[PDB]
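> Sharing a structure, written as structure tokens. Questions coming.
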Number of protein chains: 4
Amino acid sequence: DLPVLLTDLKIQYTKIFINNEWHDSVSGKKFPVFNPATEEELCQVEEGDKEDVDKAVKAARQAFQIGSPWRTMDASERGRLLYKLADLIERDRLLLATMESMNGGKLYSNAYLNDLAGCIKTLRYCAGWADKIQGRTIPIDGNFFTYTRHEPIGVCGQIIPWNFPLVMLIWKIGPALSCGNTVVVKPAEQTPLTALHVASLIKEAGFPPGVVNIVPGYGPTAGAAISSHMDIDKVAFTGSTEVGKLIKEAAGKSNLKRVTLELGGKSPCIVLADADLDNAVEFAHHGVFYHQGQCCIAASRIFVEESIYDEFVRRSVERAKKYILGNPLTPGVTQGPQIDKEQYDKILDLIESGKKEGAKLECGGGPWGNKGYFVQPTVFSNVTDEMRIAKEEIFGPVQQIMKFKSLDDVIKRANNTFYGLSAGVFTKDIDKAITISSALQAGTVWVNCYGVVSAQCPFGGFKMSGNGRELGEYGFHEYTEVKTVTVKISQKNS
Amino acid sequence: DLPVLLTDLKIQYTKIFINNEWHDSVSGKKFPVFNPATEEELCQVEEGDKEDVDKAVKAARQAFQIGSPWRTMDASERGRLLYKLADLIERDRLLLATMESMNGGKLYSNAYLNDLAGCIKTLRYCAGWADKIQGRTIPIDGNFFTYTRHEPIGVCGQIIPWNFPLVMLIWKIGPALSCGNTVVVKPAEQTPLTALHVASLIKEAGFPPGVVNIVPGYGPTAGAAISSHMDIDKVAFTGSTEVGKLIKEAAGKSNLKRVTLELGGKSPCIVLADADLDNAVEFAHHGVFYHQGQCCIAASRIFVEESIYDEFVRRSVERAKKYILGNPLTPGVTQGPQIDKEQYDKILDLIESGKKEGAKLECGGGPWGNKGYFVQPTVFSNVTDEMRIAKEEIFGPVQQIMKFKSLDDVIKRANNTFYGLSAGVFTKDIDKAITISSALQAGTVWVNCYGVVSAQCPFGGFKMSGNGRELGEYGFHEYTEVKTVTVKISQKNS
Amino acid sequence: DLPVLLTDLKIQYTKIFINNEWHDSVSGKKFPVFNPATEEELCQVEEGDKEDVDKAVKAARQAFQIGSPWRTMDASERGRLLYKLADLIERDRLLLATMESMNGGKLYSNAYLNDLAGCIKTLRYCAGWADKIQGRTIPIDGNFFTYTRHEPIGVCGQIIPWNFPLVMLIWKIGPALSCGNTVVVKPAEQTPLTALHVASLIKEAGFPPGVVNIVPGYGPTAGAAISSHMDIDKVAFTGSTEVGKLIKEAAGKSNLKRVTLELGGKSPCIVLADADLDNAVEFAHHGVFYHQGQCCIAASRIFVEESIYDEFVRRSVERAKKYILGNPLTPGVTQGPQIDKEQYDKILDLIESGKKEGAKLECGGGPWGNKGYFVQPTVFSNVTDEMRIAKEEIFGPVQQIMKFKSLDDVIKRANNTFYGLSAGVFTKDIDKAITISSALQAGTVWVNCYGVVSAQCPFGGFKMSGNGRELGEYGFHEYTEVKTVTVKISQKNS
Amino acid sequence: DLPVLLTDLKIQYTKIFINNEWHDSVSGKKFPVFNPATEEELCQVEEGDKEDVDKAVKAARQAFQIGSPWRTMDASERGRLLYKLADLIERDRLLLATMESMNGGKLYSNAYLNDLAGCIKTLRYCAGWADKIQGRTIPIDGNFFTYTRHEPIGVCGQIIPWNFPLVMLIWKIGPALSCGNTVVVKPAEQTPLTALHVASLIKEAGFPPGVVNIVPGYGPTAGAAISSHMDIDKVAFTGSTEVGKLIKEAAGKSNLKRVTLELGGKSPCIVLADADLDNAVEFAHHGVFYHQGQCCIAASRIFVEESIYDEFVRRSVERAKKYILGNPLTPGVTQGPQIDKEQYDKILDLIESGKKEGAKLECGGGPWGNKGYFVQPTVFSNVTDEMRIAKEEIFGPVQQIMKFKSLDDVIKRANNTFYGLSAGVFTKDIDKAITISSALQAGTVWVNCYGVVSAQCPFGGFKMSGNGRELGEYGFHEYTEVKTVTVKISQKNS
Ligand SMILES: NC(=O)c1ccc[n+]([C@@H]2O[C@H](COP(=O)([O-])OP(=O)(O)OC[C@H]3O[C@@H](n4cnc5c(N)ncnc54)[C@H](O)[C@@H]3O)[C@@H](O)[C@H]2O)c1
Ligand SMILES: Cc1nc2ccccc2c2oc(C(=O)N3CCCCC3)cc12
Ligand SMILES: [Cl-]
Ligand SMILES: [Cl-]
Ligand SMILES: [Cl-]
Ligand SMILES: [Cl-]
Ligand SMILES: [Yb+3]
Ligand SMILES: [Yb+3]
């Protein structure tokens, strides 16, 4: 069942968080924060800029110094702190899910049952790794004793998008903190509020000051200050391809800091004639429409074998026509608004390109309502590979359905993109499932499902959908720096 | 193609191998070695007993001493020696395959193309791990530096069966030597000859003396001397369930040495109605008949869904009726003899139990020829779970075919055995393949194939088919002894 | 600080725990449980025997069936249950530490601050591994897809000693449960009480019924029923060498179940002339006297370089003369009783052998008090390697101090034992610390400390001190069974 | 001993290597290649540019296609090919060492005994990993089967410097090929010759065409074509900080290809008063002077405790005054030339800055000879942290020696650099060795030695000395791309 907050949500935490204390901006400037379902201002937040990032980095650098509490405490106690933070987020789950929905335009049902549960589970997963991060002893040639330390990197700047503010906050700080790093987090200008509430819980849990610093503010200002900072050792980012390129360039020009990126995609589904048809239609539908299409792994190209193409298209339209748009906090509402004017304009412009370029509009195709950034759920059939809605990430509720008959050809078409975040394969054939998934150039391939993401699985893109992996055992590698120590000895023995 | 030796095979190495020198038995006694296809003596071999094992253990213990060449050389040089040994076996492949066939009653085609290639590949695989065996550095609670050494165990006694003399020799010494152990090997009394030739190549490759010692001789004498020896750290064994129990008991009574066992099985195949029928028939046929049925992973219970049962039975009989029995060295011969009188008697007695207990004899069912331990390839249909040929490992060319209709029931029937070495599943359904293989209590489960064994895969039994794993990354664990070293330090840092 | 229970301890849980319900013994028989400090009966407990073990195994087998709640729940939820159990033990820490002290004769200060903290930390460590136990995907030769499952083994019988009842209970059930096994636990007849209280918390935490079963009772009865049971897949044991041999023999005779043993030791310390002398004296003192000497890793042979031998002996005697014997619940008491009459008699008989065989009695040497199994802390100097107190594990407060001058010789003397659980090295020289620790045949080697044991470190013996490892990453291997699944595919790609 | 080539070296391979065939440049242009010891031209080589890189990438992309020989062959056969290549380089060791010395200005003794042995050993190490690169099976939440493939990335562009042409060629292609990638290699314009000879051996070994392509040519032309290429998946680079920044920027602007860099350093040694003084002087001397100082790990800041500073300085000068300069092919010659005019000018300009800024010139300080880019081995004492020779990587035979008395302060001074490739610690104190090495921000820390690099150890920089690691188990991660495959199943079991 779906419990709700029984009193009005009151916003309390609006300031910059550095050394576990609340700071005004150095400039004194604040910026507004809006509800995307009403277009109304929720509150003002301190606007961080380069001078505020500079204060946060100095705090994170001090907290990382040899001999500091965060460097010297047991790894198991790092894990304890993360498990306590997860307990506190669970305590404030109603508050946090409500704030996430109100600020992010996110269905409250999903915010409470999915985002908040993913936050809690991911933190608990990360807490468990803290004292299980291990180096090696190595049988080097010669009379030496050689071991490795998988040390924390140091100060990690982490730039977060607006589509999953809480989940992405925990995906970033969970592994970084578990490995022993300190962090300077820059939440999306649209959605700083839940991150600042989590900062209050980081204080309450007892993390040493400066281990986690949060600087709300804008991208070209605070974000660029992070990417180009001379004392940040690593930057992690999730968001647009364009900013990703900006970050890697600024990183190259400044101090060659380590960079990992996750940059969205144009993820394809291949539905073979032998697929469980109803299962494939349902998973591909949710794959493209989840969170109003504002998901990096959106299943935005669905290739269906000709023998079943028309049935797939009809059943997808039937399912797309069943949505209730409105305020994401009202029960029964099944689609909320897009985040803001920029994304809203982008979706409408791409929908129009689909009409003009000759796609078949099966349903939707325009805006909705008198307030809020709402877009009708839209289905396009007979899409071809050269159309804009086939090539560009839309980040809206816009589904593309294509036909194929040659399996060889559709794999090339699925791979013919600079993106490569995820893919789906729907078939009952063992051999096809293994060989197709091996052939797709995508970081996660789902077979007979879609959008299944768990803390135990590494997640990240092939090609221009990004570099590096998050979560799972493998993701923790990107938050460590390996040191080899080689000691001369009189005689070694195996 | 299949090259052959162009001169008569001459036997040269017949003595006990200790400290890289050839020893007569302490007793002076020798024992005969026979060709199972002719029942004629090939040569005499020095008979090792407890006093000879005692000399070999003293040599292996000396070679393992701290400061010795084998303990102090680079791990990478241990690997070099193993790769050189593989090169030398490849050089003597014609000789070794011929000797293996003549002594072991093994088809020369298989001996040359399969056993010898598996020997060479497994050695090269093991050589690659030598300098990649690594311990850990561990973020222990408190102000300590903790690391682990994955040391060699020490002197490993290794008792080998007669069905795959060379392959089992390399499966044992490859990992043991790669990890840095020293070994005392006791080949089967039936088949000492190829092991002694390999000992000549261990000398030629340059292994330090005492690293590999080979003591030919009998089970209750030399083998029991190994299992009960007070200075052997580990015993590894492949052979009968009965001896396996004898070894573990003697190990418990003496010095609590580590024991790993592989003890054969009664491995089942489940063939669902949707299986590729011809593929399933061919793999199950070879699965049961390979090397005259003298294989631990023999597919000796084949459960076939009723809808296709009669077709499966007919096609299996058709395939079983196509064999040519004779001397395993003559080209075109496709089935050789059983190893000796004991195995021959055991197979005939079990075949007769099948007739008496009411199985349907589809073909074969008796002995063959005027010399050699030959048994007609035999197929039984309508087998039921209480018959002796359903319960006891036969180790002969005797195939059992059963029907089922309830998938739930046939999994229980497949699991209703104290054995658990391997199983096969034949289906085109993705879900069935994953769920059935997860549900079978067997160490290796093949899907739409059978008998696929490679150096990269751990191999071993569930339940009374044995303990521990051989080969793959996981197998190397059983040839190391973990030491934790914990050092007090003034202050640790992550 | 050291909080205490503010009301009398009342014993509640005295029955057999099977399927999360409390059972009387099948026989109806109960046995008494005593306080070793007073020799007074505390309560009666249901006496489990073979028929009760048979009920527990049937319950554990049912809970392990494919499709059961414990097999199908998320690994992460297995970890959740373990973290909840740790929370509950932390809640009942005062109760549990008091009961442990009263039943086990264990100083309350240590019981509360060390045993209970080790229980809580080890459980939390084990909970973190549950969803991080992973198999492999393997690049096998040929056109196949090969992966491994690291499955739970199944029903694990776990026999626990009386010296660390709670800690050993958690060391056994923590890893077993984290890996997904079900367990049948047989606590020491002397000390069943804390295990039965933990069983009440296993119920409260919500573990599915039959996942943990606890059968109090005696060794030759309930314990032998476990070792010889035909449907227990693995037995783990900590206790005497003699029973260890009995278990491995019964395991070999019955169903070849997997066995791991930890069997105590005769652990040596080597103190070089350059050692921090006061540091070495203090660590070696606690190493031998901890928990009245009833510790497997007791530092029961201390070899000290001649130049500093007399100073080491004097300082050790000074420290040994500072103890206060009495009831382990009274504050300020620094040594409690031995567990029972058998251990008490054994210690006194070995002390007398030391006197007769010519050791120098520096202090102690006899019993103490009018009630309770108390032994004066005893120090022997000028011990030689042939004396009984040099060879046999004493398990009492009896310290042996020896001199050496040849480092080569003292390493041989340190290694000249069938035991091999642990060792200590005290030196300021880098090279000596690495080379000596590499040369000692012991499972844990401490450098400039002793007795440092943490959940992150594998723990176990070389030689006759046992087989296998507990805790750390490596310990989890012994609670999994590896299954290789190899799937035929049309074409593989790297 | 040191064998030599008995006939004149004849240069044969001067063309671009693509698809295992020799190509002229698309332009027709060639460039000269010089001997740095004589300043004389050795031969002309085809000059590759963007059009040639484009041909090589197309070939490498074709060789990486699903279904190709390199994608479908057994991993073990990838390893076979690498071991065969190592055999062939060993066969041509005299030829290759001579060519390396003549083209690279590298002492023949080192070229034959060190570079060529490192090439052979590193290849054999890499060959062993090929079929031991494994993914995971993961106990994900929900009813799913999840596994990972550690796939090759794809086409890897690899830009090589002139100081270790062969060793760096093998460090790049060894791991890349072992993991299954295809490569486009751009050797230094100064030193293309040995790489082209190795290309002839790649053909001879039987690597499929297009797996290894080598495009000799210049940095701003062929190198920039690689860094900015839209179909190269990863670029690896070793060389200057400045080019490293250029590569990462071009990578960010083009296709966000993965980048790893190794960029030299300013590596410090800390010599405590208790150090073995002669051992520290010898290791620090070779650490700074190896290969005429043209080593990334040059020990270019040596901090010595005041009590022993003057003795360290004298002994270092004594050792530096014992060199024989001349042609690196003549026996007895112990220092060769610098690579070219640019490096030569840079060294002399930095030597002069040392004089002007007030360092104490102990020996050397100017050029040498009438031909060749020779520099006298130069020692500076009383260096301070603000001088250019303290801050800038010199890449010449120029040693800096500094004093300290505060250990806290000297660690800060050691860390006060944007570099971070390596460091050395010289002390006999266990605690100091562990705590100092933990505190240094450097990728490899040697204790009581220096410059010990082996194929089993990961190697790479902290901070602006680069990102990622090469060699060892950890280095192989950077040549794989992780794919998560998650399959819906009816019910999972642990
Ligand atoms: N890490 C090392 O081992 C190493 C090696 C060589 C030089 N260095 C440092 O660099 C300094 C300058 O030496 P250098 O000029 O010969 O080094 P460099 O970085 O310019 O040359 C190294 C490699 O990079 C190539 N390259 C040059 N410009 C390029 C560009 N725009 N794009 C892509 N590739 C390009 C070169 O052709 C060569 O293959 C040296 O003095 C030394 O301090 C370090
Ligand atoms: C034997 C040897 N001794 C050395 C002593 C002092 C300094 C450097 C040394 C060295 O470098 C190498 C070497 O091949 N490198 C390439 C890889 C990066 C490191 C340099 C070998 C080698
Ligand atoms: Cl992985
Ligand atoms: Cl495995
Ligand atoms: Cl370990
Ligand atoms: Cl590592
Ligand atoms: Yb369906
Ligand atoms: Yb010296």
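Using Swiss-Prot numbers, chain D covers 8-501, in order.
Header says: X-ray crystallography, 1.8 Å.
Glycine is treated like the rest: Cβ placed from N, Cα and C.
So Swiss-Prot has the following annotated:
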- D:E269: active site, proton acceptor (ACT_SITE)
- D:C303: active site, nucleophile (ACT_SITE)
- D:167-170, D:193-196, D:226-227, D:246-247, D:269-271, D:349-353, D:400-402: NAD(+) binding site (BINDING)
- D:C302 to A or S: Does not prevent inhibition by duocarmycin analogs (MUTAGEN)
- D:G458 to N: No significant effect on aldehyde dehydrogenase activity. Prevents the inhibition by ALDH1A1-specific inhibitors (MUTAGEN)
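How buried are the listed features, and what sits near them?
Shown in sequence order, D:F244, D:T245, D:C303, D:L428, D:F466, D:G467, D:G468, D:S472, D:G473, D:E477 are the residues of the chain, 6+ apart in sequence, with a C-beta less than 8 angstroms from the C-beta of D:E269 (active site, proton acceptor).
Its own atom aside, the Cβ of D:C303 (active site, nucleophile) has 24 Cβ atoms within 10 angstroms in the protein chains shown.
Around the Cβ of D:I167 (NAD(+) binding site), 27 further Cβ atoms fall within 10 Å across all displayed protein chains.
Around D:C302 (mutagenesis position), taking its Cβ as the centre, 24 other Cβ atoms fall within 10 Å, counting all chains.
The Cβ neighbour count for D:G458 (mutagenesis position), using a 10 Å radius and every protein chain shown, is 20.
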> Output: those recorded positions from D:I167, D:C302, D:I401, D:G458 whose CB lies less than 6 Å from an atom of ligand 2, in sequence order; none if no residue fits.
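The qualifying recorded positions are D:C302, D:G458.
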> Near D:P227 (NAD(+) binding site), how many other Cβ atoms are within 10 Å of its Cβ?
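I get 10 for this one.
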> Express the distance between the Cα positions of D:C302 (mutagenesis position) and D:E349 (NAD(+) binding site) as a whole number of Å.
16
> In whole Å, how far does the CA atom of D:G458 (mutagenesis position) lie from that of D:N170 (NAD(+) binding site)?
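Cα of D:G458 (mutagenesis position) to Cα of D:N170 (NAD(+) binding site) measures 15 Å after rounding.
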> Count the Cβ atoms, other than its own, that fall within 10 Å of the Cβ of D:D352 (NAD(+) binding site), considering every protein chain shown.
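For D:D352 (NAD(+) binding site), the 10 Å Cβ neighbour count is 12.
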> Measure from each Cβ of the recorded positions D:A195, D:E269, D:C302, D:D352, D:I401 to the atoms of ligand 1 and list the residues where some distance is under 6 Å.
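D:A195, D:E269, in sequence order.
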> Across all chains shown, how many C-beta atoms besides its own are within 10 angstroms of the C-beta of D:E349 (NAD(+) binding site)?
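Total other Cβ atoms inside 10 Å, all chains included: 11.
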> Using a Cβ cut-off under 8 Å and a sequence separation of 6 or more, which residues in the same chain sit near D:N170 (NAD(+) binding site)?
D:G111, D:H298, D:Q301, D:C302, D:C303, D:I346, D:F402
> Helix, strand or coil at D:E269 (active site, proton acceptor), per DSSP?
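DSSP assigns D:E269 (active site, proton acceptor) to strand.
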